[PDB]
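Chemist: Pasting a structure here, questions to come.
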Amino acid sequence: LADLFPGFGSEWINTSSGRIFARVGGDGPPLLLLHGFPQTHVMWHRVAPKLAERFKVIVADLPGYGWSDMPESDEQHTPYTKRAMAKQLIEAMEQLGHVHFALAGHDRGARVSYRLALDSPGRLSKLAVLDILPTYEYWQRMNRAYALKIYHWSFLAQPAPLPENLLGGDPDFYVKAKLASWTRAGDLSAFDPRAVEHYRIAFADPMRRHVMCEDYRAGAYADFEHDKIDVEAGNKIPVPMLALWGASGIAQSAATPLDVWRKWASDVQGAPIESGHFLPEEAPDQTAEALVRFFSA
Amino acid sequence: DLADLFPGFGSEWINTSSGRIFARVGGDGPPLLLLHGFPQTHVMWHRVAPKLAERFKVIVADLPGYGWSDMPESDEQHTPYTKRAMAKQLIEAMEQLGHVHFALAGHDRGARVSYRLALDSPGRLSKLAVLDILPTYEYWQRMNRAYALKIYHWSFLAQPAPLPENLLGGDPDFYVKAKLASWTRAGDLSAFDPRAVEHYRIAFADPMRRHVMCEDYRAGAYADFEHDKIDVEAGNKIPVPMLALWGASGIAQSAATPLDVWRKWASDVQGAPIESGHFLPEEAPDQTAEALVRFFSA
Ligand SMILES: [Ca+2]
């Protein structure tokens, strides 16, 4: 497996919920980058060096993903709720001495990120979320067209071992299908093949796949419930935040992303990037430039 | 190796322009077509068909592309697996038997064929029974978080090929048993005759059969929905007397009445809950049989 972050250190950060793996590079204010599904930290390999010129970039595998330890789940999928994940990452950052840091997340990592910002906003200087709406918003907009487009939200949330048994027949196909289907081009051409290798190898582990389903089960239940409480209480993210989304991406599929985030965040700017879901790999220059400018503010 | 679950029923291969329909045929009297759904075959009727055969010529057919019926080759619009096309094929199949006016009971996908038949060609039907469904349009209009999780397979199997095909191939035995078990009231396979499960398992083991089922669900997400939508917007109602049976723990029920929903679609509909999960004729065979005999006799 290729090192896609030449010059970046490698940290195994111990937490009470297991070790967080992270590539660490650059200097300056701490910036935590969180990948999503079905990826690992290496999806930032095209934008992290650019950020590393101005920030201490911490590129972490989510709890349960990539090389991070996999906390044993439970009946409520607790360790893979975004609330628990955010707690674990806060702990991880504290092990490095970062108690106040900037955060950019994509996909599942973006969900950890806004949940972190709701639960523990004092930990965040600024927050960027890439190609998501809040989990609550996806579910609330889950009509026919949206159920078809993000079917995996209900499929991977099915009780164990139903998704796991089906994914186990041909894990390579599924990880490649999900990568391809959500690019602007609809194929794997936006990805570095050595990165695809990282994604493929992570997905080949049956426990890693279970964890991804657990993440999606949390996404269907506890994560939804946590968000529901916040939106129905009018709890807004007080951290300055950037919402970036792909013009051909998931977030814009069933809502105007900046409109939705303005319901969730008191101080949100948004920009579309010509790209599918995988902004940091499909449109690395445009994404890194948006992130550098936002976080330099 | 595959048990004959319809003692006294013959077997017909009925020729249609789109391929052969397989059916078990038993009884005498008015013709009654029974249509299974997913992921079953005609054998799901094995506990109630003998009851109905006391009073009716019971024709227990595998849907087009299901079971032992031929699989017409699909196209870009999944046309042969739309309920409209399936209904046209079964209308032709019944015509081959001299049945141009018949009673009809369908469960699951077969109930979808059945009410679409009733909408398109109401004069073909004396009476209609639908087991544990709402119209396809209604499922999609009610698509929310809760329903998306419950009938996830409606969007999963409608994914463009070969995504569900490939995943279904990962563990087809588990999948069909899981679908059967998870929609019963018990949550296991104890409601089913093990010889019936063997039929469902063996049908599900053929990748071509699984592909057809996905085509059926692709139709269910697209053409089928659009056909239903037109009838909704035109105010077209099913005019044949209709019986809607649903499991108290089935798919059709939720918070609002299945019967209140069917009244929007049919002008003459009666409805009863059955203590049952989704698979009324196997989970509650005599309560289902009694409801069907009482209704179809009139
Ligand atoms: Ca297996």
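Chain A is numbered as in Swiss-Prot; the shown residues are, in order, 4-300.
When the header is checked for method, it gives X-ray crystallography, 1.8 Å.
The backbone N, Cα and C atoms fix where each Cβ goes, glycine too.
Taken from Swiss-Prot, the feature domain 'AB hydrolase-1' applies to A:32-270. Here Swiss-Prot describes A:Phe40 to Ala as a published mutagenesis experiment; the accompanying note says: Reduced catalytic rate. Minor effect on substrate affinity. What Swiss-Prot says about the mutagenesis result for A:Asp110 to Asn is this: Loss of enzyme activity. Taken from Swiss-Prot, the feature active site, nucleophile applies to A:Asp110, supported by experimental evidence. As annotated by Swiss-Prot, fluoroacetate binding site applies to A:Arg111, A:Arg114, A:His155, A:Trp156, A:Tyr219. Mutagenesis annotation in Swiss-Prot: A:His155 to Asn, described as Reduced catalytic rate with fluoroacetate, but increased catalytic rate with chloroacetate. Minor effect on substrate affinity; the structure shown retains the original residue. In Swiss-Prot, the entry for mutagenesis A:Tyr219 to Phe states: Reduced catalytic rate. Minor effect on substrate affinity. The structure shown retains the original residue. What Swiss-Prot says about the mutagenesis result for A:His280 to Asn is this: Abolishes hydrolysis of covalent reaction intermediate. Feature annotation from Swiss-Prot assigns active site, proton acceptor to A:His280; the stated evidence is experimental evidence.
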Chemist: So which recorded positions are near A:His155 (mutagenesis position), with CA atoms within 10 Å, out of A:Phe40, A:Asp110, A:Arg111, A:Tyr219?
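Modeler: Checking each Cα against A:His155 (mutagenesis position), the hits are A:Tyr219.
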Chemist: So which other residues, same chain and not among A:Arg111, A:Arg114, A:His155, A:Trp156, A:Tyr219, have a Cβ within 8 Å of the centroid of the Cβ atoms at the fluoroacetate site?
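Modeler: Along the chain, the qualifying residues are A:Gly39, A:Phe40, A:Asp110, A:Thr138, A:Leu159, A:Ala160, A:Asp218, A:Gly222.
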Chemist: Out of A:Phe40, A:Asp110, A:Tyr219, give those mutagenesis positions positioned within 10 angstroms of A:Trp156 (fluoroacetate binding site), comparing C-alpha atoms, in sequence order.
Modeler: A:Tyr219
Chemist: What count of other C-beta atoms do you get within 10 angstroms of the C-beta of A:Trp156 (fluoroacetate binding site), across all chains shown?
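Modeler: A 10 Å sphere around the Cβ of A:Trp156 (fluoroacetate binding site) contains 23 other Cβ atoms.
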Chemist: Measure the Cβ-based neighbour count of A:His155 (mutagenesis position), defined as the other Cβ atoms within 10 Å of its Cβ.
Modeler: 23
Chemist: So how far apart do the fluoroacetate binders A:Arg111, A:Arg114, A:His155, A:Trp156, A:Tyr219 get, largest Cα to Cα in Å?
Modeler: 16
Chemist: Filter the mutagenesis positions A:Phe40, A:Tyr219, A:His280 down to those whose C-alpha lies within 10 angstroms of the C-alpha of A:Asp110 (mutagenesis position); answer none if the list is empty.
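Modeler: Candidates kept after distance check: A:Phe40, A:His280.
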Chemist: Tell me the Cβ contacts of A:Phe40 (mutagenesis position) under 8 Å, same chain only and six or more apart in sequence, or just say none.
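Modeler: Residues satisfying the criterion: A:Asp110, A:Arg111, A:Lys181, A:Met215, A:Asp218, A:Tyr219.
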Chemist: Starting from the Cβ of A:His280 (mutagenesis position), draw a 10 Å sphere and report how many other Cβ atoms land inside it.
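Modeler: A 10 Å sphere around the Cβ of A:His280 (mutagenesis position) contains 25 other Cβ atoms.
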Chemist: Measuring Cα to Cα, how many Å separate A:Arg114 (fluoroacetate binding site) from A:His280 (mutagenesis position)?
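Modeler: One finds 14 Å between the Cα atoms of these residues.
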Chemist: With DSSP assignments reduced to helix, strand and coil, which class does A:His155 (mutagenesis position) get?
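Modeler: Going by the DSSP assignment, A:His155 (mutagenesis position) falls within a helical segment, counted as helix.
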Chemist: Through the lens of DSSP with three states only, how would you label A:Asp110 (mutagenesis position)?
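Modeler: The residue in question, A:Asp110 (mutagenesis position), is coil (DSSP, three-state).
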